[PDB]
Amino acid sequence: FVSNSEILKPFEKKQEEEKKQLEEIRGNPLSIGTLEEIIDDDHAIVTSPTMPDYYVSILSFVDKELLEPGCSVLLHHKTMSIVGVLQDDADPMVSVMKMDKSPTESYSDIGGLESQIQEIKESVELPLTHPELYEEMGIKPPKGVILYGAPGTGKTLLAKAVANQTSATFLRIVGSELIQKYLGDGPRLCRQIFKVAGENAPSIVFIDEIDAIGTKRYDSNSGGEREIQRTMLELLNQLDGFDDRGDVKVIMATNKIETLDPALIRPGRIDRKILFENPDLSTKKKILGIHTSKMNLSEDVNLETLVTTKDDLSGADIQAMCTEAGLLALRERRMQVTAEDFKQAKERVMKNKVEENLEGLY
Amino acid sequence: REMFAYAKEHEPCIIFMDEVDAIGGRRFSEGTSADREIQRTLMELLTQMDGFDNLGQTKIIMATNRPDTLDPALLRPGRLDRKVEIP
Amino acid sequence: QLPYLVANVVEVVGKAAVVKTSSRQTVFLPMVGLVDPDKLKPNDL
Amino acid sequence: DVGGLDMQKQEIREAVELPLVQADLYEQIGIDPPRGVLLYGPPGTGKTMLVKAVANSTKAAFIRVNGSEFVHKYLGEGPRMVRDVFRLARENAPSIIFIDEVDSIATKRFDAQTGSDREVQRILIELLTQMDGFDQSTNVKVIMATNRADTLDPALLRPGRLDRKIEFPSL
Amino acid sequence: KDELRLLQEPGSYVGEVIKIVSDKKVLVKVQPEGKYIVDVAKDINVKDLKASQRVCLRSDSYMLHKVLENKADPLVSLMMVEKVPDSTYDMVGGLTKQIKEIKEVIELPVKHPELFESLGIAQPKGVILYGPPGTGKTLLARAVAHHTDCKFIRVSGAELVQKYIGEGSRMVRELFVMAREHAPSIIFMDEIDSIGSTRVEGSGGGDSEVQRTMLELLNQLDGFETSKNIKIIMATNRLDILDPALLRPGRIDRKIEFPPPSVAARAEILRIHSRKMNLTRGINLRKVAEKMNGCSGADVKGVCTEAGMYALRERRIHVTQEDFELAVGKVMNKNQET
Amino acid sequence: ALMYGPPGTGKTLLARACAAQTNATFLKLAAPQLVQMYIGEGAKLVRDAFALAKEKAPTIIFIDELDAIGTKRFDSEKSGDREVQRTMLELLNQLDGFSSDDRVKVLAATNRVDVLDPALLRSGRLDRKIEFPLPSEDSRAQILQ
Amino acid sequence: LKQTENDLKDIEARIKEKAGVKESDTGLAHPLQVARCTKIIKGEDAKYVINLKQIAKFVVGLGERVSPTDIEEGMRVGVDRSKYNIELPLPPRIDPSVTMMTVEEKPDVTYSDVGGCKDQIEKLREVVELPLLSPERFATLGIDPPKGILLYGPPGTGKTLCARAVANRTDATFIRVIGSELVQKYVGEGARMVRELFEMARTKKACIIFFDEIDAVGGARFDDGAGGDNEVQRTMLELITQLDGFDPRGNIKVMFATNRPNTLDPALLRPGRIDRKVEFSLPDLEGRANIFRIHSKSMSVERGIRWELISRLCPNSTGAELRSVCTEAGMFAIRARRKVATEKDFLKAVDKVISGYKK
């Protein structure tokens, strides 16, 4: 404040003359365009939302490094030339990016999933800690992991559990967001995933819930979209072309692999297919600890009693078990849930899945 | 519709249809899977005849493979009064 | 003017003609002497 | 114009001419008139032409609607016209809306047919909203002819908004 | 004379303020056109510009003119918000099990939201009705937004999606804008409803375009916005071609079924609809429901019109006991006719 | 003229020999192009075939795999063949349009003949059936020579 | 010091851009996918203004007009997917992405997946190795090599590596065109890339041009007649005319690859397009005996083992799946604390990939 009063204030007065020549080129009737390709001859392609696709020349405002193909810029109504670039801080460039460094989930906190740990540890932690073991065999360790089951137990816990021991940064990317709202950004978002995580790379990319883009059907038309093929074809080249010592890792998740593109699978690059395992007594107590924390319970309520007799429910039915237990207190007009409500609600959810399996077989 | 209007505006007009089994027919269960164009043509032919605007001098000739495979609603009197075999 | 507008003539009363442009616009114009009624047909330039 | 229709003629007079002429008979009894009637039988024979004869005695505006209409490759225009024709009949009390062979537009989908068949269940919600959605008030008479129907009962049957069901006598 | 000079205008578009620029400009998204950077009015400071603020942009010079009221003008297909809803729970009354399940789900968090936060369970934001078709749920739908003093809103997913460019997105996002300002309201989800009120058996082939938008706005509203007192009410009796992920939390919370019909179920319904009518003293309304077969709530409601037709031929406002059983026998045979 | 026989006997090879001596334009109709995912493409395809043959008079149309589009049977299962059904229907309609032009030839080389039709046998359509059997002892000696 | 020179590029040049650039951009104005002007009318002659947009289309007649640089406005002048009348010379189809393919001259890979299969070797020795070595004997022989080679079967099994094996002894340049990268959203680029293949092949002779998974883009589809984009149509015109008629096939070869042989272009099934046809089958115990021995040469393992028993544990399967077995050999050996793969290491490694296929 005091230091910059004798610096920035006389600086803006001497720089006011250069700002006057800018505003003359700027103009009041501006517009937002869309970039396509940038060439060293100072020319580009811009489009306003009414789709009058144009081709104009690039003037001198900001460095070309700030300009990227597929972005939005500023235009004027005379020559439709680019008068400036639009700030991308408000509009996220990628789909969903969440950087979690050193997460809480570890191998010992996920319960009896250790059977799945031995498979993911050899394909992730083993090449990272001892890369010289693969150099003697001359083989490429698979960087991909295929996950099965339902979220909240197998997919949610194991995703952040591998990053703790490997000291990796967890990045969660939504799979249904791979087709994003715009045409031409398919190959751009694929490179930004490996570009941001490529400089340092103590990170593992995670993708979940792809029901769509993995299916190109029989064509790109008659109900299909071109954005689906832009991301799928570029993801195959970026995954197969980029090879490293095991720093960058990309892990997807899907319930059914029969609908996915077999060419996108690229056999031999991803050798790891991990099935879904049922939770043990340790994992089931972890799900209960989250919901029963805010839920009122007496001193006679123990997590070991509920998991003793159970149908071995998934993460969806366990969450619904404590949900039904809360309705018994609302009908009786009480804020304290006793131990009888947890046992009564456990039998109702257990009987809604498997009972007699249509008794038979002589 | 435009053929119905062109027949009213210009009296000397004769309409001839060939192989109406494609646009007609009872199909199987009378359900529609990509079949909406079959009922689209049949319902319009029966609706223009029973409306308040009829065709006095306009004659429409239809042809098909079998008469029994068509819509029985058209064969009833009041719209199509002429059923003639060609042996 | 050499670059004429691309359209199709749907109707050749006798000296009147109707043309349908490819811009989803329909205009009415009288027939001139530089064209023939057989030369005006749809699916043509 | 055609005899032997006294079975159907007594049904039309009660569901059309009765609420149109004297509206005070319903308030005295404490009952409300139905918002429509379903006609089952072959069209064109003692049926379709009889519907046009209703506008003669009632002196009402007859709206001719075909089930093969509103065919388009776009969306949103078809379902919008069902609401617009209802409000169009609200300004003019003597109005009558008729639909020929509702069996084509009342057929639902037991399986997903993907393209080009999506418009059969999109048009059904608007016909039901203009009747089952609103309360009971009749500014117009709704008559739906049916040539043949195996099972179509999406909301249509039961006397929620539609009480009487007319059937063409064979004997 | 001064008015004639004011009536001449080049025109002004409609847009909403997005952000604020240090260059004394503003980024405003024009709904019929798009995002355009324009100039802020000289008589209006840039500090008063907020996010999603409704303003007025001139057509001629493409700049801010004045600041109108802040509202989202709805494009109206079936979605127009009505006023003064007319219904009651005494008209659809007579069902004990259904009313208890509706109050503990919809009406409970609205009146006392602190009961769920103190207990430690999230309040249900949605419910799917179950039951046979034509139980009389069409009349109680108006009473849901009436007794709760909420805004009556009906949503049609078909009319908000069009094959035209830009017409299948902005319409769906228009619902999300007003849902925040109207938040004390209950949203009605139609076209998926199999309950029988309006039953199309759902649409799995026509929703392929809207699933990429509407399903994102409904899930982001609860999770990201955390806006309470907003009830998304869906209905169906079966999940087959719809979203298989609805069973996950955030969409389906509570499930309200329908009680089996019996003599005691139709005895109270017949008495309610007969209050507007006039009955002779000494007529038992419970014996009428005993002779009924497979009659739902709407079957009894339709008997009133049929019962008044027999007495109208004799021109009597009072329906004798002889005409009731003759009318009920005809209404019961409507489904079994031919 | 109708032509049937196994492939390799010259059914597709001799099709150009008739247009070479008569100075006619060879127009081939591909078999998979007749199968279209869009419904209603058979009407414009047949009309455009004779439209190009109207401007250029010496034009011969060659059809490949006649048996694919040549069997409707009697059944109601045509819902999947609905594009194939109207293909033969428009063929009968366009050939009746201009009866004064004999310079437009329609040739279909297929394996055999199974489903007949009274409409397909008449003037301006397939009439003479020329069998293409397997070559005999002395026939293979002349071909190999 | 350098702070002024950094902003000097955007200051001093901006003054010249006011008069200079605005004058060059007058008239409402390197791959360009949209060629259109806005309200440009001149005269009669020198008007042009061809608009590809659906609104206000135009065409230009009156003979042939060719300009070296500027036709009317220069710049946006273009054609793209719809060819308008008589003007070839200025397509905006040039995308300097043409290096996307893989050109390998004299590949050093000899026997990789080729060993073990006798039938596929002998079929490609006569039509490839011989003409690329002594083509003069074929001029005396009287006949010509086949215009095309049809390779159909499971992909990634060595179908591509089989062309690299025969090209080793002849020192031929191996050019592979991947069908996955061949399919692009840009319409009109496929016609230029194929034309540049034969033009570049004449510069350096003794090369082999290979195409992978031709059914990806397809030789015959429903988008040719019904659709409005021209890709395969103009590709087949440059494929048949350039190669067959004026170009000798001795030093220039074109080999395709596919899966279903009946889904190809029926134009290629006619005589005079594709003659040589080689069928690929799953390798037997003898076929896979030499496959595992080649891959094990790169890795360091125990030489006292036998690879004929390893190939017996796995049933008949595509050769592309055999590469994943070697990647699992050096993994389970680490769990046993063995830097090399012993005899017992391949026992659990082969049994792991068998249960993963679930066939």
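Just so it is clear, chain A uses Swiss-Prot numbers, and the residues here are 75-436, in order.
Per deposition record, electron microscopy, 4.2 Å.
From the backbone N, Cα and C atoms, a Cβ is placed for every residue, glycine too.
What Swiss-Prot records for A:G223, A:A224, A:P225, A:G226, A:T227, A:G228, A:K229, A:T230 is ATP binding site, and it gives sequence analysis as the kind of evidence. Listed in sequence order, A:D282, A:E283, A:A327, A:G389 are the same-chain residues at least 6 apart in sequence whose CB falls under 8 Å from the CB of A:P225 (ATP binding site).
Note: A:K229 (mutagenesis position) has non-local neighbours A:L221, A:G223, A:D282, A:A327, i.e. same-chain residues 6+ apart with C-beta under 8 A of its own C-beta. Listed in Swiss-Prot as a mutagenesis experiment, A:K229 to Q is described as follows: 73% loss of ATPase activity.
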The one of A:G223, A:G226, A:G228 whose CB sees the fewest other CB atoms within 10 Å, among these binding-site residues: A:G226
A:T230 (ATP binding site): tally of other CB atoms within 10 A of its CB: 19
List of residues, in chain order, with Cβ under 8 A from that of A:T227 (ATP binding site) and at least 6 apart: A:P353, A:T357, A:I361, A:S388, A:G389
Non-site residues, in chain order, whose CB comes within 8 A of the mean position of the CB atoms of A:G223, A:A224, A:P225, A:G226, A:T227, A:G228, A:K229, A:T230 at ATP: A:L231, A:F350, A:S388, A:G389
Recorded positions (A:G223, A:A224, A:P225, A:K229, A:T230) in Cβ proximity to chain C, threshold under 8 Å: none
Residues that sit under 8 angstroms from A:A224 (ATP binding site) by C-beta distance, when 6+ apart in the chain: A:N329, A:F350, A:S388, A:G389, A:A390
For A:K229 (mutagenesis position): DSSP state (helix, strand, coil): helix
